Amino acid sequence: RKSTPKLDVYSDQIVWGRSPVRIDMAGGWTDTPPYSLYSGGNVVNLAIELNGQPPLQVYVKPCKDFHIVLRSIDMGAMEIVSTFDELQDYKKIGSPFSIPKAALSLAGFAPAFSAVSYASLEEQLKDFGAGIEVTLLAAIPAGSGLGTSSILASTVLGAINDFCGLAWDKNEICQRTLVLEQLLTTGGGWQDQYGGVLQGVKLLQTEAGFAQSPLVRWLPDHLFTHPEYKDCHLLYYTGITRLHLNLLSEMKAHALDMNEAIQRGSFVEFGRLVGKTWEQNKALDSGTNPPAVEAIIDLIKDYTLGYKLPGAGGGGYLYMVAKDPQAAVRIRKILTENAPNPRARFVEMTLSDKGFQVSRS
Ligand SMILES: C[C@@H]1O[C@H](OP(=O)(O)O)[C@@H](O)[C@H](O)[C@@H]1O
């Protein structure tokens, strides 16, 4: 659809949007094009805050000048966009601002997606009221596998939706995020944005077809929030930088098995199935388990029910399901006394009961 961005905020106000990251428990890759277009995808994932905060944040502000100012705190970068030719220049070399550019474009600041036709960006945001100033914060080393890219895209889209009064619900935010992924030619799946924007634990399912709008079924969060099991979920930043159809059918069926185990509240089965998801991911691709990750895994595999890397991974973050709190203390001991990198450390993850949230000052 075409959008009509209208300044829905006061001139002395800032829109703050923020989203947790996402850990996929099972079914990942079945959401990734093109296999999702044949059998459909089943993905059990979950929204998590890191160290008690939503990691993916966006500030949107009115700007005195009649242009667009993109800033990045985690990279300390800045860029000025004043024409449609610059805004739609998504892969400007050296610009880490492809995501907010595409998001502003989808919000009606590009000629194709704006319902009202304008001639220049200056006139467009002069009728809009003033310029726009977007400041991003993604305090996560890239290549984490935590859905950072797509969830940050959804966060920018929701911040702009609140900033312009577009009245998008979370589902349409995720759908426009899929459109944005198609704009930047990332070819990415749809698991990440639904895992991050929507609160709690979810099973996501699609049918065959090019239209990939996932059906969402929430799961109880007992195995993640109850004090019996809460301290058994460990997330470890490792300091690492970065015929098949039968296997993907097996991955769909395994996502359904994980859904069953979570419904029934079986913690041991849940951990074993996380381990099986790790085995499936290793079977699918060669570069899933770099040698440093396996070196870490060998130190603590005897105290876990299962483990995996979030998303594509390739290193960085490692999710582990300890057998019990005593085993969790043992794992923290081992990985603190045998750090595979000086930057390796544990990250406290909590289930997000909020998902994407947005407020004003
Ligand atoms: C298993 C794979 O994980 C990716 O997540 P990231 O590693 O990019 O955070 C998703 O973008 C893919 O769609 C796929 O589900």
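To match Swiss-Prot, the residue numbers of chain A are left as they are there, and the shown ones run 571-812, 831-949.
So this one's X-ray crystallography, 2.5 Å, going by the header.
Quick reminder: no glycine exception, Cβ is built from N, Cα and C everywhere.
Record features (Swiss-Prot):
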MUTAGEN   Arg592 to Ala  Almost complete loss of fucokinase activity
MUTAGEN   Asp594 to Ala  Almost complete loss of fucokinase activity
MUTAGEN   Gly597 to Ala  Almost complete loss of fucokinase activity
MUTAGEN   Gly713 to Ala  Loss of fucokinase activity
MUTAGEN   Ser714 to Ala  Loss of fucokinase activity
MUTAGEN   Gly715 to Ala  Loss of fucokinase activity
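Gap in the deposited chain: 18 residues are missing between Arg812 and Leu831, whose Cα atoms are separated by 28 Å. Highlighted here are the mutagenesis positions (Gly597, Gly713, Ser714, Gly715) whose C-beta falls below 6 Å from ligand 1: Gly715, in sequence order. Counting other Cβ atoms within 10 Å of each Cβ, the mutagenesis positions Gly597, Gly713, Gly715 show the lowest value at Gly713. When the alpha carbons of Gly597 (mutagenesis position) and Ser714 (mutagenesis position) are compared, the span between them is 18 angstrom.
If you take the C-beta of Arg592 (mutagenesis position) and look for same-chain residues 6 or more apart in sequence within under 8 angstroms, you find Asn615, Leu616, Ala617, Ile618, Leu716, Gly717, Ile721, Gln761, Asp762, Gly765, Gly766, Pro898, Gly899. In sequence order, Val613, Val614, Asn615, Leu616, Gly717, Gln761, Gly765, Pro898, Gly899 are the residues near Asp594 (mutagenesis position), counting only same-chain partners six or more apart with C-beta under 8 A.
For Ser714 (mutagenesis position), the same-chain residues that are 6 or more apart in sequence and have a Cβ closer than 8 Å to its Cβ are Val591, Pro898, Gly899, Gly904, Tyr905. In the three-state DSSP assignment, the secondary structure recorded for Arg592 (mutagenesis position) is strand.
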